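Just below is one structure, and these are the notes that go with it.
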Amino acid sequence: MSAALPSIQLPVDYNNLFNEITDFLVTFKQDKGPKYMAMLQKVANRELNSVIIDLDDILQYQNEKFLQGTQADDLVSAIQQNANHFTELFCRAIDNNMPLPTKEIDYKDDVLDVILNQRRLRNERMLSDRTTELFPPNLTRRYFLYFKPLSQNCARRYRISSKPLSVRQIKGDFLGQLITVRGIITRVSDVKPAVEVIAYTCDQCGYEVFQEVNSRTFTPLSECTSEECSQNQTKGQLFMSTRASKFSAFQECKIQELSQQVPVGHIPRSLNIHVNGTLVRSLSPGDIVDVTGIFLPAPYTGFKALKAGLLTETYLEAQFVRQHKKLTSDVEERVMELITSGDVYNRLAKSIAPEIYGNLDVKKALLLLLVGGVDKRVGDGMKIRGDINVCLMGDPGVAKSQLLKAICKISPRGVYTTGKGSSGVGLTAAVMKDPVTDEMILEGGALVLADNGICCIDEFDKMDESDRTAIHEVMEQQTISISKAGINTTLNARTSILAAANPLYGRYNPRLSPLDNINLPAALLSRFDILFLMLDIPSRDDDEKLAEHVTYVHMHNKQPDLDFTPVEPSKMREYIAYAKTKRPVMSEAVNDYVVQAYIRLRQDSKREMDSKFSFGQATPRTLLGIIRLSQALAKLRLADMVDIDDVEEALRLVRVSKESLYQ
Amino acid sequence: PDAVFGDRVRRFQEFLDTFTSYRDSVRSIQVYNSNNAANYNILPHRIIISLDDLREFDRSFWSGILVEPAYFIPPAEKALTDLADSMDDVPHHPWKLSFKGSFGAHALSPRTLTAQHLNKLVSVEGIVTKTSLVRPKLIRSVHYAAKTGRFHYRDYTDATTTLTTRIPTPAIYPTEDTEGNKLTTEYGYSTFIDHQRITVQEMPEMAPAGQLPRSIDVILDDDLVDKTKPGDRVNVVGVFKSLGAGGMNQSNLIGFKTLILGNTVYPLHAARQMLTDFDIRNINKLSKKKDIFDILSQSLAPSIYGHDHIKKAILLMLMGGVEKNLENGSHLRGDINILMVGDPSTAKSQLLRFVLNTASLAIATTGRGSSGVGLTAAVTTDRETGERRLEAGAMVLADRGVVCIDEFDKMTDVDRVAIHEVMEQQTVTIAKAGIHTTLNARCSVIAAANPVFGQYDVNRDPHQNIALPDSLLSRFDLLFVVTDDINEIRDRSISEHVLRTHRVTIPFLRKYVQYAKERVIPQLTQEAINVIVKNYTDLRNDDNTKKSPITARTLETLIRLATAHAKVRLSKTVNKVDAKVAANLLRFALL
DNA sequence: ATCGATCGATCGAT
DNA sequence: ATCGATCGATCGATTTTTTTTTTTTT
Ligand SMILES: Nc1ncnc2c1ncn2[C@@H]1O[C@H](COP(=O)(O)OP(=O)(O)OP(=O)(O)O)[C@@H](O)[C@H]1O
């Protein structure tokens, strides 16, 4: 009626713009014929569903409707303001301009499109002997449509919609708007197919029923609306036919603020967004992206009279996504810069943590666990690690925590952790109530998350018992055991293990004997193959030279020089598993020799006897590992020949792990 | 409409025509609004008005706005927007007015309010707490009827609408408007306002003797939204809204939820600030002197004897220490943190009160403390509309500000582990239920602790005397032990100033420092390095035979310390001359 | 806000 | 014409809800 709900004029009109839409639709120049022709048949070809659109090309054809007239009102200035009218009406012209066949449907291919022709086979035959309802254009689509906005070099044309923004930068006037913001993903609760229109079937009168559903809910129809059952005493029964009704894949995510955008006060703002179509599964939780999409509110249900006023509360929809930080063939050559350089075991050893000065010998062993291997298979079976567990003992911090910052970063499956920090419940699959979608789904991590990869660790003395026993079992490795609740499972943890821990308070006392200084259990240290004692005595010469490096930065961003060229991880990492494919086989020559030095070590460590320097007893596990060491060391040489120097090279690192306690 | 409305509008012609100063100010808005239109192919419509002119204009219209603003205001609303049309009508919308005042009656704090003060625009001030977070709110709606076309249109009015009461009209939402065509929701042509609501507690400073403070709510809409963080000191001014039923709405005790709406809510420092020329020139004049800093030191202890070396460290902390963040790498900690320690009656906590005033950000802490301190502690459940909302604790709320800690030694170590995350990492990490985030807390911090046992803080070794092992020691850049040792020569000095107690300017200092903060960072100069390299190394070469701990982190402070004095000198560049200052206080740090 | 039952009338049957 | 059942317009009732300060045990 007039008055209430008044009809209101706006200077903007798409009536001829829809024609101007089809002027732009199909026909086009810049990219034989226009890009929109065979590409729209490309969807008619059914090798594509998602329809991708950008604001970039609209400007040129708008320039093409411009320069180059006749002059026409701009679409794009009417887009970012609404653009939801463009997600349909601009798109609704596609049935008019789309080719009929355009090729063979075959059989499969797929279902649906074989049924949808049957639905239209049933729909057209309804009117065949009938002599007039038809399937709405929205009822049969089968293809998604997307928009990617212009930043851009077009904005400096000069020409806005693409300017990255904070959640804090989100105005209320941006509702309805196709917009773009940078943000960190969060949640990313699982996607599920959602129907636009139920298909009920009358049975008795048959036909087909299509009722639209919007947002979260709908009110389902009943009885029979079919006209054959209309005005007849008998109304047919109907319920939803899921094979018939169309579905849409629906994902969603919260988007956190980058935290540099944030004000000094307040709080990071999570932003709810909902993923749909081919755009689904395009994101993971915690990833940083410039998000581009239209922003619309989805009230209400309710409540209702509760809200009031309405106070929309809205949400954002995802139009498009731009993510931040997205053989043994020819990459062997990318290995070959340092292959021709040689010194794989050193230059790469020097390649480790170029940021921290000295302790390259410590870094020297770092290269081994970063590689490790190679395990064994006894066929019993019992598999043996296979993995290096390294500990670092010294205080104060020395910036030891920094070594883990570099190592895990480079390392695949790199996981940095600390005593508290992740608990043993954090290293196990632990039941927790899932917000929104329910319920009580288990989420594991840490050890379970770090399996088949290195785990860096700090506050290792403060991990207490609950962690110690777990990692005590994590030293049994290849397992994580939970008898808790109804959960009886034991899950494989392939985790590589390294934790640096601080000596007994306040710092280590040279008078203090070994193992009295350490805060860790002996059985906990016995399954350790290596520990590097970090005790720091001031050396005026060394203090300057290191201070000099501490002078050298902040002075500049580039540390390494006079002289060296640390390998970048990507090219460096590629040699890792490339070397890990080797699996060196032991030569018996070095084989028995390692046995020889063992009974020597089984002798000398025991002849140390009571207290003092220690540690005994030189158990076979270390030899079991020391053998694996040359097996890990051989991998850097590859060649799987296991040299004796390659063997003895580890034995050199064995005594060095200790004996610095004299310093 | 009554001419009473049309006349009041008509009554607003000559004003603000006189004083006409606002006339072009809105035009100043018009231009800048046009300015942005020039570059892109930001200013709020609402304008400030000193109420005072009404006293030279209409005293009846004056107090009436104080009386029934609900009436006088809406016509004043039109003429502004109306003249706004006439001001620029060429090119092809609340336009609110603030009124700093020109107060007041109507001057009251939230603790003392109404019933008479209700339904009247009034200044009320205090803490911003707890400041409900913002949500979007629509007013206008629009639609398209296919296939007949045209365009639909719809309007909305809530309870908090405008100012005065109006008939409530929840519409559901416009659809299938006759003829019965499907109506698709249309946006951005339709109107929106993000909504905000916050309470405000009355000041504990002005709080009465034995009673608790009562925070009272106010709505925040459009620009009014997010103008301020929670916990801020600000004076809100607007009419007090009594809307909502007394239980009579449904036939079947307490009643009438109420709050003030609008208007100005001027932020208040008790930062900001104005500077001008004459003032900053004093800074420019004082900056030349290298003799100023000790004056900067002496001004710190109006009631306090000496410890000027302890004082010097304080201002150097005010500087911020020149944060430099690695490119695609982790930042080293910029700001300095310290802890006062020593025998009882040190006046260390007393000093924090000095740290507590001119500092301007931030909150202090006495022992416990928690749960969580700056932890949000997961404000929950929901609150509101089922929405989980974290509310940052002090440690987060204090970001880019000072942290003072009393009884730091008594505090539970549970949150101490977080203070490692609080200090070394210098950022907040949160997973509880819950929201999963890591948010920056870079806040500058200081604490205080007693000797572990008795008066032996002198005799017994400083280790075991720390009372809070271990890495806690590494964290603080300076720890000063306060000896309670007494001297008759000392006490003689101690008396008269304590005597004069009962019977260079300070405020100029914080203005001198605040501007000294953004201008200008000294960066780094190798010349300062040349002496200090032999210094710190030699420090590890000697002190380790004397005391500890000694770490490169202590050396890292040297860059912080010298960084600060370079600010104290207002030097565009670092100088080795500053190091001797830092090293000396570091000499005093050891001795 | 919609669904639910009461209850009112009316048009057919006996 | 008495009685009924039948449909509809009448009437009115039902729509959120668990986390941070605790405390007896060695
Ligand atoms: N430098 C000083 N100048 C003036 N008065 C001082 C000074 N040092 C100590 N005092 C006196 O000692 C008393 C200190 O009491 P206060 O409560 O401030 O101690 P505090 O800082 O809490 O120390 P603690 O934490 O050991 O209790 C005050 O009465 C103060 O006058």
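Sequence positions for chain B are given in Swiss-Prot numbering; the residues included correspond to 17-57, 91-141, 151-310, 314-331, 338-570, 651-738, in order.
Every residue, even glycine, has its Cβ placed from backbone N, Cα and C.
Copied from Swiss-Prot, the annotated features are:
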DOMAIN    B:359-566  domain 'MCM'
BINDING   B:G409, B:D410, B:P411, B:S412, B:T413, B:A414, B:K415, B:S416  ATP binding site
MUTAGEN   B:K415 to A  No effect on MCM2-7 complex helicase activity. Loss of MCM2-7 complex helicase activity; when associated with MCM5 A-422. Reduces MCM2-7 complex helicase activity; when associated with MCM2 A-549
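Shown on the structure are the features that Swiss-Prot records.
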residue	record	contacts (Cβ under 8 Å, 6+ apart)
B:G409	ATP binding site	B:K415, B:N517, B:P518, B:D524, B:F547, B:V548, B:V549, B:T550, B:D551
B:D410	ATP binding site	B:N517, B:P518, B:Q522, B:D524, B:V525, B:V549, B:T550, B:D551
B:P411	ATP binding site	B:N517, B:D551
B:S412	ATP binding site	B:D551
B:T413	ATP binding site	B:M407, B:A515, B:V549, B:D551
B:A414	ATP binding site	B:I371
B:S416	ATP binding site	B:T433, B:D473, B:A515
TODO: For the recorded ATP site, whose residues are B:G409, B:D410, B:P411, B:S412, B:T413, B:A414, B:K415, B:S416, find every other residue on that chain with a C-beta no more than 8 angstroms from the centre of their C-beta atoms, and list them by sequence position.
DONE: B:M407, B:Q417, B:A515, B:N517, B:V549, B:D551
Task: Those recorded positions in B:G409, B:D410, B:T413, B:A414, B:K415 whose CB falls under 6 A of ligand 1, listed in sequence order - done: B:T413, B:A414, B:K415
- [ ] Based on DSSP, name the secondary structure state of B:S416 (ATP binding site): helix, strand or coil.
- [x] helix
Task: Number of Cβ atoms other than its own within 10 Å, given for B:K415 (mutagenesis position) - done: 22
Open item on the list: Can you tell me whether DSSP puts B:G409 (ATP binding site) in helix, strand or coil?
Closed with: strand
